[PDB]
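Data first, discussion second: the structure below is written as structure tokens.
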2 protein chains.
Amino acid sequence: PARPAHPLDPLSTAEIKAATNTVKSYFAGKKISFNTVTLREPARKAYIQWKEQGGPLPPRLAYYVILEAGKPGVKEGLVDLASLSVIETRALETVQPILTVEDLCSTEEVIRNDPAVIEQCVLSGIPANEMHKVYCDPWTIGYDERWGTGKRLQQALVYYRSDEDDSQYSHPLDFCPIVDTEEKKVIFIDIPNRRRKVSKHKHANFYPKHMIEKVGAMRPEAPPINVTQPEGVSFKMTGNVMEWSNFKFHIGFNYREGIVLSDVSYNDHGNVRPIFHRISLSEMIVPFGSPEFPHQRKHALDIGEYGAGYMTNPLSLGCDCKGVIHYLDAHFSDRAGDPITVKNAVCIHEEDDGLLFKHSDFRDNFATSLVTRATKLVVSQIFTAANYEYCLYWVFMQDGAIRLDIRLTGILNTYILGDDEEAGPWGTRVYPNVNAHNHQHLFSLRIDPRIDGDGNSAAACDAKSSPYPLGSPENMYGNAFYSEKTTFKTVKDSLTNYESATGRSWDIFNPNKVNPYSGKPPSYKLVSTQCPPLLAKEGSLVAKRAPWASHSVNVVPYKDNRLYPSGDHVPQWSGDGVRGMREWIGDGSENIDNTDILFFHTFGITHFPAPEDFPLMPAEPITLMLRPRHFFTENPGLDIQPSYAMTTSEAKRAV
Amino acid sequence: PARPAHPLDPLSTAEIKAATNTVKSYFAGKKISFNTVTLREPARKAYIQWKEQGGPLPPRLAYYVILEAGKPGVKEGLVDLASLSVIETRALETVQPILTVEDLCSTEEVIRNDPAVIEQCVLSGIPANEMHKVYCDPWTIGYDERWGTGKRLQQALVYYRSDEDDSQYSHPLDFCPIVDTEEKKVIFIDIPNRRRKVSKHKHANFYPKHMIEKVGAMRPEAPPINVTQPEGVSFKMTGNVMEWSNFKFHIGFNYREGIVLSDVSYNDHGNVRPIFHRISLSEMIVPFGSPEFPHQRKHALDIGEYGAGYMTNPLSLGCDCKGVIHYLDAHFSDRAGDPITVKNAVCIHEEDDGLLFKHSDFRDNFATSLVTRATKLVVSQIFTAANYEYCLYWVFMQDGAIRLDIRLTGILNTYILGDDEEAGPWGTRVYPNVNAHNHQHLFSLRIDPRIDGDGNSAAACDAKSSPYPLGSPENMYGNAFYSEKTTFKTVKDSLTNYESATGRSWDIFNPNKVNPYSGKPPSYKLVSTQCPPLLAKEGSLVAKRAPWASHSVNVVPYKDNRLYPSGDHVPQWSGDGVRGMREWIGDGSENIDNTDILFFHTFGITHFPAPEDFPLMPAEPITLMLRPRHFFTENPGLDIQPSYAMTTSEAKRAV
Ligand SMILES: [Cu+2]
Ligand SMILES: [Cu+2]
């Protein structure tokens, strides 16, 4: 296959086909299916040597995961695309892989045709001949101690639609079928002691026709707000390489993490300085808070169990991206080994972002004034996880900061509620017979830094009052306060949480350099306040399967392929064993001071449903920022043309 | 004077003149000057009775504060505009009032002509004949135990400009002159033991001409991003009354708080429901963290000591407000009693605000999809406090939420640093010989609620794991968690801080009503995470003068005229005495459950300067939100026309 323009470019449709042909040949005579075919990124050192030391172009490699009929677990390996050959291979019989759309799409039909399920629907008030009205969201079983990884399983959250255009979530059923993904059959059904028959209320719908019927009618179409860029955009893309306002980086994408930003640098007036080698979301977990069976199985690790790439929405229609947009397509492999494409998976564009800075002199009644507007570069994707939608926006700003904005929307996860049943403290009755369980949305931001070069460290920064008392010579009026910086020496030191008591922030810096003015090392500071503590207790399935979620920050030594904190194959893992973040942390004694490190940050929200979130939920914002502190010697955006500028002398001159 | 169209409208230029003529006559033969002439808002009950019970139009009243030559303190009172007469008056001899632009503008010239100051400049390396190059930011003295309120004082932070177009902040001097505001003379100069002569480095400038000289040249003008509304805006204003996306409220404005939003309601499909009777910023404090003399005097309470109204920038030029804007002018009185106008003090406009909500069905590859874009209504002002600029944005959203966004910009407060001097832990060397001291920016949001009517309460909501252990029948898998709501019964109960350990939020609700679905009282939830603890210690000048800053939340009984938490006349108050928030809290035993309450919220940031903030600082964001929870029975924006919408049946039909 033809080599890509960039070593970090995702596998092309041709490379994917070449890789699968190679694997099929290697396993000739075997009945195999493809689960994953993706780029195996080049080693960090090899990439940097190629990029800055005239080193050789790294080998183009493809990582694959396959299933073989009648064989337990999976088989994984690497294909050297240049020589069209398998160079690495191994069987993992006790693990289960990410669930693809194809793996999930057949589950609904299997439960509809299962006698045991049909009987439960009849028992629930739905005639056996109306099974076409029964729907279900196919979920990873998460983890069920009754089967471990012995069988590839899915659990089905069952719903009912009186009409195909209904939003089924107002009508969940009370039972949960367990499906054998391979054999495509229901092997068990969890049935509650308390039986709740299907709700007889109207469905809570949200399309215009439904609303016109529910409320008087729709609001009149509002006056349009048009945004146009007659002279084009200021950003320039060369393949997947982006160049904008001094920032330069590679926009990658894969089936799991979705958008992956690499080789991020900033051109500081000719001095191209590295910032991050790689940044992305490496994992997620949405732990629900109802202790009742079988709701403990609701703690989906969406990224590792379904894939932010696989679940991504084509942004073309919908009008998700307003303005002059630039799109990127994503390419994956289907079960048969054929390339599949999701068009407009990533949208890129620039928008006005308010004021960058401003200052006026009161001396001449603000006649002396300088105002510069801000513009931001947005790289976005939106993926759907059954009922929820996650809108991800990677934002680059003209002050050199990088921000990650997430907007949660879609529909609340719902379970049935008896007329007399109290949604108790575990959930909210958002509609008659509808219980929306409490849950958290936690994400694992993975940062591979290269702050102004190689050799980095991390630290926690806490604001604190001077220890000297009020009235002492050292703090006479008791107003003294400073920033206590605690640099992490070993992995154990980094396991820290956000603390409101100190307005804690974290620094990722280069101890080998110093700011000529402040005398502090150049750094990028993580300013993140939406850092919920993990509510599930220690030893819980949730805490064990997402060891990274226990702390807001985890810093470990860099190692190639240390990407996914909950392990490479997440579905059905019990959480027992040294893998993922648990393995990287080890005994916690490894050095992370002035070396190659990986910074994993846990952030998110805790959601206690309210009627306002139903039947469709208004977007809920989540944001974190990485800003330069002591990185530059002065405001880096001062050479940007001001929107307005009047000097004191120019003001006098205007008589 | 002619009566206003609305009882809450600010005083017109005519009412102001009528009020001052009345006061001048009352004090005939006395040499008085006007400090404040503003609207004395009608009693809460009277206003509500007028608005909803056909009650009489409240009396149009004007509150005034005057100074009399040779008399200590001030005189304040009320003028009944209808009868053009003083109906209330009293002398406050031991207090000092807010500092007006006129009070402040003469200070610079007095220090330039003071022999003692001139000598200090010469001693500092500046020739006596170059005093026109010496500048100073006139500050309230804050509080100096050497004079108390016995004399009206100002302190001058001295700077030097080699050229009038320079930004003086790179060149502060080491001494601090104390000025008698009335006598217009320097009565003392604080001189440090360590002498630092003026910096000989170039000034750190930021205008284009300066940048062209500092760096190669300016960046090319970037491609324009145009925003237009060909069919107009969707909001409708009738005087100061705003109507937008079901929201209805009065946009007021005064010399102190700046923007004041009143009588806020939401039209819930014909049912006009009250939300807030009044919301605004009632006070601020920017406490600096250097314990060294005389830096303890740097803890300006900008709102109460200068006025967010008095300091507001005309938004006309500058291009601060992009798009189709609607402006409001502000009117105050000058020292002579004549109305003064600041045009375009408040700008109003609507903007796109991303997605309001979205959901697609994976079953037909997202063909079934509904997308609705969000639009926000922004009411903004920008005021200048000497070196800093505060950009305030009150934002109304289509999900019924109200947000307050603040962007800090302008220039860092700076003090001189010796070549050999360590900015120590109290500040940062952001430029040669420049020390930018640590400081916090704290604000007091004042909320007078009327959540779905009269009779309100407040509570803290903390996320917590179930108390039952992992493995118990009640929490078998240890994932259970709930929201612990603690309703405040007495004032003392409300004194609470944000807690990251529980992701604490606060509810302002109506215990007299219940949501038909959830069974919870209707409420608006305060979601605020930028809540720094007050770093100054108990008993410090800072803590004593801003008793409200000690807690993130303070809830006290409503009383007419309980507006300013640090007292009505803030300058030079020692912090000793029962006034403001200290008086309202009392012994903390008063009831605040199901009654008329006032909710004061302290939020802001802690600032540790870095070179990136100099010589001009990039905007730093601060935000808090008030969102409806259990207020509505479903997403209130569902009747808004979707940007895109395709039904499952419509998707099938498209073959
Ligand atoms: Cu949620
Ligand atoms: Cu600041």
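Going by Swiss-Prot, the residues shown for chain B are 18-672, listed in order.
Header says: X-ray crystallography, 1.9 Å.
Using N, Cα and C of the backbone, Cβ positions are placed for all residues, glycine too.
Per Swiss-Prot, the features are:
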- B:317-328, B:402-407: substrate binding site (BINDING)
- B:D319 to E: Strongly reduced activity (MUTAGEN)
- B:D319 to N: Loss of activity (MUTAGEN)
- B:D319: active site, proton acceptor (ACT_SITE)
- B:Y405: active site, schiff-base intermediate with substrate (ACT_SITE)
- B:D465, B:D613, B:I614: Mn(2+) binding site (BINDING)
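The structure, with features from Swiss-Prot marked on it.
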residue : record                 : Cβ neighbours (10 Å)
B:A317  : substrate binding site : 24
B:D319  : mutagenesis position   : 25
B:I320  : substrate binding site : 31
B:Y323  : substrate binding site : 29
B:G326  : substrate binding site : 26
B:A402  : substrate binding site : 22
B:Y405  : substrate binding site : 20
B:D465  : Mn(2+) binding site    : 20
B:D613  : Mn(2+) binding site    : 17
B:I614  : Mn(2+) binding site    : 23
Same chain, not part of B:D465, B:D613, B:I614: whose C-beta falls within 8 angstroms of the C-beta centre of the Mn(2+) site? Give them in sequence order.
B:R61, B:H294, B:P466, B:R467, B:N473, B:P574, B:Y575, B:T612, B:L615, B:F616
According to DSSP, folded down to helix, strand and coil, what is B:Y323 (substrate binding site)?
coil
For B:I320 (substrate binding site), identify the closest of the binding-site residues B:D465, B:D613, B:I614, judging by Cα separation.
B:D465
Spatially, and counting Cα to Cα, which of the recorded positions is closest to B:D465 (Mn(2+) binding site)? Options: B:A317, B:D319, B:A402.
B:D319
Where B:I614 (Mn(2+) binding site) sits in the secondary structure, as DSSP reduces it to three classes
strand
Comparing the Cα of B:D613 (Mn(2+) binding site) with the Cα atoms of the binding-site residues B:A317, B:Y323, B:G326, B:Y405, the shortest distance belongs to B:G326
Round to a whole number and give the Cα-to-Cα distance in Å for the pair B:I614 (Mn(2+) binding site) and B:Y405 (substrate binding site).
33
